[PDB]
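Structure first, then comments.
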Amino acid sequence: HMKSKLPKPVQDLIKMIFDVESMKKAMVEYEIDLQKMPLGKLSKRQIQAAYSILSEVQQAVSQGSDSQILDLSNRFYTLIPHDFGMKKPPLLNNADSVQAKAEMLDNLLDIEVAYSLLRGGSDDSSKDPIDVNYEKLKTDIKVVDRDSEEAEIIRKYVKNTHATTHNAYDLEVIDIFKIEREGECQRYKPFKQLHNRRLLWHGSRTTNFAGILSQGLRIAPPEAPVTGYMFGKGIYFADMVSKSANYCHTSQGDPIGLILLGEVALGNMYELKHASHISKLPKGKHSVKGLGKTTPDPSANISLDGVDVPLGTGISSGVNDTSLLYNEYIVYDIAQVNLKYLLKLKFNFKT
Ligand SMILES: NC(=O)c1cccc2[nH]c(C(=O)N3CCNCC3)nc12
């Protein structure tokens, strides 16, 4: 092929995010039987069906037996086949089982999106598949320059917002990308001047990123158990990098991961200290803020292109009986997000 004029870091990202082996590795992390549910047989409507049964299991857990649960648990396993041999699989009987399986389903939705891009489209060997797969993302991706001012600001956000309680690892920023999803800026125009616009982190495993870049960040579908997510079905962001970095699910067997910096239009925040599973905000509120014990120093806020960047080192927030060690941010309409950056990070595990 003609060999691709994309910059090296961008070609590496495309390799990373369309890796079919990482998709399969992720599936077997979730205990899915690839003999019975291979990558190419994944489909939205099976994932959707599974979501509803999970919501049934949610229903039975909300209202309390271990015999009247069994059937609901088993129906779940009927829809997404797991790998337990001649088995009896573990019973899905508690709220943690519901969270776990809804996190998995999230991730299969995204893997299905990624694979259907690979398997939709045309086949032309004289083009570089790197270039081809780049187009499938409908996203402009540029390398940000190590000496630029935006790079300085970003690396400082990373440097100052790593929580002491996440010191099992640290982070090097390998590459910084400026990104522009096709049509997102149009989607965002209603919110482009809203008060309380913040630049914030969103972490995800790297197998989600083709989906994230083609579709944007999304809300979990109506079928999904709202109980599966602490503040219900929104898009979750953090102001401490390590908090969002933990959701990369990197480790000593895959130390490289990807994290986002989106501009998020929070406006009038509904502030909450504990788990609250809602599907609409109260009238007048635009977002939820889960109140952390620690917060970036509000005195060190700093503007990058007229959007506040909360990059001060963590101080006490003043909040007393909160469930959350760190702030957390949720919006319930996808048009309130404009993705701006993507970092590739190297995690040094000190263990
Ligand atoms: N994705 C994040 O970086 C993130 C940041 C702050 C709070 C969060 N809470 C969650 C969260 O629990 N999720 C659960 C299932 N997948 C969507 C994300 N993710 C985050």
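Don't overthink the numbers, they just go from 1 along the chain as shown.
This entry, so its header tells us, was determined using X-ray crystallography, 2.6 Å.
Cβ from N, Cα, C; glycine included.
For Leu54 to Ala (Swiss-Prot position 713), Swiss-Prot lists a mutagenesis experiment annotated as follows: Increased auto-poly-ADP-ribosylation. Sequence-distant neighbours of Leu54 (mutagenesis position): residues of the same chain at least 6 apart with a C-beta under 8 Å from its C-beta are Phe76, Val98, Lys101, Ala102, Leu105, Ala224, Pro225, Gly228.
DSSP assigns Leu137 (mutagenesis position) to coil in the three-state reduction, outside any helix or strand. The Cβ of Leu137 (mutagenesis position) lies under 8 Å from the Cβ of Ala210, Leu213, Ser214, each of which sits 6+ residues away along the same chain. For the mutagenesis experiment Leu137 to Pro (Swiss-Prot position 797), the note given by Swiss-Prot reads: 1.5% of wild-type activity.
Quoted from Swiss-Prot, the note attached to the mutagenesis of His166 to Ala (Swiss-Prot position 826) states: Strongly reduced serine ADP-ribosylation, caused by abolished interaction with HPF1. Counting every protein chain shown, 17 other Cβ atoms lie within 10 Å of the Cβ of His166 (mutagenesis position). DSSP assigns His166 (mutagenesis position) to a helix.
As a published mutagenesis entry, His202 to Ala (Swiss-Prot position 862) appears in Swiss-Prot alongside the note: Poly-ADP-ribosyltransferase activity is impaired while mono-ADP-ribosyltransferase activity is not affected; produces a mixture of short and mono ADP-ribose chains. Sequence-distant contacts (6 or more apart, same chain, Cβ under 8 Å) of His202 (mutagenesis position) comprise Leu217, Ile235, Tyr236, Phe237, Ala238, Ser244, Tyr247, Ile259, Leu260, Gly262.
In the three-state DSSP scheme, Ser244 (NAD(+) binding site) falls into the helix class. The NAD(+) binding site annotation in Swiss-Prot covers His202, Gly203, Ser204, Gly211, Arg218, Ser244 and rests on similarity to another entry.
Swiss-Prot documents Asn208 to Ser (Swiss-Prot position 868) as a published mutagenesis change and attaches the note 4% of wild-type activity. With a 10 A radius on its CB, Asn208 (mutagenesis position) counts 23 other CB atoms from all the protein chains.
Note: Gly211 (mutagenesis position) has non-local neighbours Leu109, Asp110, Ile111, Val113, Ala114, i.e. same-chain residues 6+ apart with C-beta under 8 A of its own C-beta. DSSP assigns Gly211 (mutagenesis position) to a helix. Recorded in Swiss-Prot as a mutagenesis result, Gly211 to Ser (Swiss-Prot position 871) carries the remark: Does not affect DNA-independent poly-ADP-ribosyltransferase activity.
Record note (Swiss-Prot), mutagenesis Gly211 to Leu (Swiss-Prot position 871): Increased DNA-independent poly-ADP-ribosyltransferase activity. The unchanged residue is displayed.
Experimental mutagenesis is annotated in Swiss-Prot for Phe237 to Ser (Swiss-Prot position 897), with the remark: 10% of wild-type activity. Under DSSP, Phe237 (mutagenesis position) is assigned to a strand (E or B) in the three-state scheme.
Other C-beta atoms found within 10 angstroms of the C-beta of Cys248 (mutagenesis position) number 21, with every protein chain shown included. One mutagenesis experiment named in Swiss-Prot is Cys248 to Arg (Swiss-Prot position 908), and its note says <0.5% of wild-type activity.
Contacts of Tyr326 (mutagenesis position) defined by a Cβ separation under 8 A and a same-chain sequence distance of 6+ are given as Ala163, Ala238, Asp239, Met240, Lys243, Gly292, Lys293, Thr294, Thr295, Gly314, in order along the sequence. In this structure, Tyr326 (mutagenesis position) is part of a beta strand by DSSP. For the published mutagenesis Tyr326 to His (Swiss-Prot position 986), Swiss-Prot gives the following note: 14% of wild-type activity and increased branching 15-fold.
There are 23 other CB atoms within 10 A of the CB of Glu328 (mutagenesis position), with all protein chains counted. Quoting Swiss-Prot on the mutagenesis of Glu328 to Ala, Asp, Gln or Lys (Swiss-Prot position 988): Poly-ADP-ribosyltransferase activity is inhibited while mono-ADP-ribosyltransferase activity is not affected; only monomers are added. Disrupts interaction with CHD1L and ability to recruit PARP2 to DNA damage sites.
If you look up Swiss-Prot, you'll see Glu328 marked as active site, for poly [ADP-ribose] polymerase activity, on the strength of a curator's inference.
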Taking the Cβ of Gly203 (NAD(+) binding site) as the reference point, list residues of the same chain whose Cβ is under 8 angstroms away and which are at least six residues distant in sequence.
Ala238, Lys243, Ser244, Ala245, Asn246, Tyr247, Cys248, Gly257, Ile259, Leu260
Are there residues of the same chain, six or more positions away from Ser204 (NAD(+) binding site), whose CB falls under 8 angstroms from its CB, and which are they?
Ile212, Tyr247, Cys248, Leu258, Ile259, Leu260
When distances run from the Cα of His166 (mutagenesis position) to each of the recorded positions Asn208, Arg218, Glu328, the nearest one:
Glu328
Whose Cβ, among the recorded positions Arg218, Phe237, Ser244, has more other Cβ atoms within 10 Å than any of the rest?
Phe237
Got a sec? Which of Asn208, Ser244, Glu328, the recorded positions, have CB under 6 Å of any ligand 1 atom?
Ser244, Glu328
